[PDB]
Amino acid sequence: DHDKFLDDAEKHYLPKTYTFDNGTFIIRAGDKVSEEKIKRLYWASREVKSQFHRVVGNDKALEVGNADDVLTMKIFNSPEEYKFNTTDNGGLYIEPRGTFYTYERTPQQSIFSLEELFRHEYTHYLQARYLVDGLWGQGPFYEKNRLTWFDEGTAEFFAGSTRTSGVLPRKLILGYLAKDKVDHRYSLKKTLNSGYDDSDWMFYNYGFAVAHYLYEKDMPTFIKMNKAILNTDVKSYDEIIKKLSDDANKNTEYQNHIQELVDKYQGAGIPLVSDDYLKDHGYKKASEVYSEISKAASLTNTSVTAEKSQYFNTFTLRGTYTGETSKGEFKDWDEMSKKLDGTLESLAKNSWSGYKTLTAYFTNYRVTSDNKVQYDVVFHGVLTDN
Ligand SMILES: CC(=O)Nc1ccccc1OCc1cn(CCNC(=O)[C@@H](CC(C)C)C(=O)NO)nn1
Ligand SMILES: [Ca+2]
Ligand SMILES: [Zn+2]
């Protein structure tokens, strides 16, 4: 009956299953999706994850028992096979199933690569698990277009995550901005009120530009905005949006930022994972890895957990970082990001090629009773010591 037909369809279209992170990251794929590509997507998720948690400051799921305790990713062979299964929007995330859908494609079928679209949808999984309480489409953050620019603009933004250089702008998004008429560039206020009902969806790109403008030029506002969402503080979020929307000088800065982004189009890259993740790194004793990381990052109270994946094992090293006297959450955030990236580049300078697989982030800003900056710090990497 109808049971055999749904399962037969999934077998025909998605015969392959690839399992990572002790069963919590599952790629269901067509038989023409290469295993090299599967591996790239796994390490891409960790790059996006690391930058997301740095910005949000939380890595604990907001709810207990939700479907996205297991992330499933269904990657069809081609645009045609994706369409039949539902039309072509590139990809889609469904939070109550913890699942997103997209497809492999050639350069002749899309300007966007599979890894770019994957990075976008993975950001929606991160938003929905770690930042936006309740379910997508429900509650006050899903009235009045409150989060429409944010959900889609920060998903385009974090799709540009790198390993050791933070979040970088993406060439194809800048190309959309650059190709637009100057006269038609959205105001800050227009972008913050855009919705899925608009005449076109250029808000994805102007929404990206708001996120990137705040990231580079006003991280205090980005941090406060993320904290209001995290805390389901509608009043604080609305105060921030109104202050951004009503300040002409803020729009001037955002317009200037759009133009600087356009000027970067020619020389911009496409952040995708390095081939260095795919190398055969070889054995390195686990204790040496953990000790070298803890020393380079100046981490105390360190714990580690090991996970099994289809093609390798990984480790997640958690520690506390207590630095110097705090210069405020916002100045601290900037310093912490620079120190952490500098550590990642040092550990990869020379040594085990496995150090080129490391991603790192920090969360849960606080200060001690002596007013020292304090962060929970997290490293993730390949583990070749069974
Ligand atoms: C059901 C549910 O939980 N959704 C959900 C949850 C959390 C965050 C966002 C979510 O969906 C947002 C969305 C976006 N579209 C429009 C259709 N798709 C697209 O246009 C793509 C384009 C992108 C690949 C460039 C998209 O933007 N892909 O994402 N419809 N819901
Ligand atoms: Ca949610
Ligand atoms: Zn999206």
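Chain A is numbered as in Swiss-Prot; shown residues: 398-483, 490-789, in order.
Any Cβ shown, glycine's included, is placed from N, Cα and C.
Straight from Swiss-Prot, the features:
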ACT_SITE  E524  active site
BINDING   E498, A531, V535, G537  Ca(2+) 1 binding site
BINDING   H523, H527, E555  Zn(2+) binding site
MUTAGEN   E524 to D  Retains 4% digestion of collagen, still bind collagen
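Proximity of the binding-site residues (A531, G537, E555) to ligand 3: a Cβ under 6 Å from the molecule is found for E555. By the rule that a residue counts when its Cβ sits under 6 Å from some atom of ligand 1, the binding-site residues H523, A531, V535, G537 yield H523, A531. Ligand 2 lies under 6 Å from the Cβ of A531, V535, out of the recorded positions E524, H527, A531, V535, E555. Here the C-alpha separation of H523 (Zn(2+) binding site) and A531 (Ca(2+) 1 binding site) works out to 13 Å. Here the Cα atom of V535 (Ca(2+) 1 binding site) is found 10 Å from that of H527 (Zn(2+) binding site). Taken residue by residue with DSSP, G537 (Ca(2+) 1 binding site) is part of neither helix nor strand, so it is coil.
Rounded to a whole number, the distance between the Cα atoms of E498 (Ca(2+) 1 binding site) and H527 (Zn(2+) binding site) is 9 Å. Counting only the Cα atoms, the space from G537 (Ca(2+) 1 binding site) to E555 (Zn(2+) binding site) is about 18 angstrom. Annotation for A531 (Ca(2+) 1 binding site): same-chain Cβ neighbours under 8 Å, separated by at least 6 residues, are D465, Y496, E498, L538, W539.
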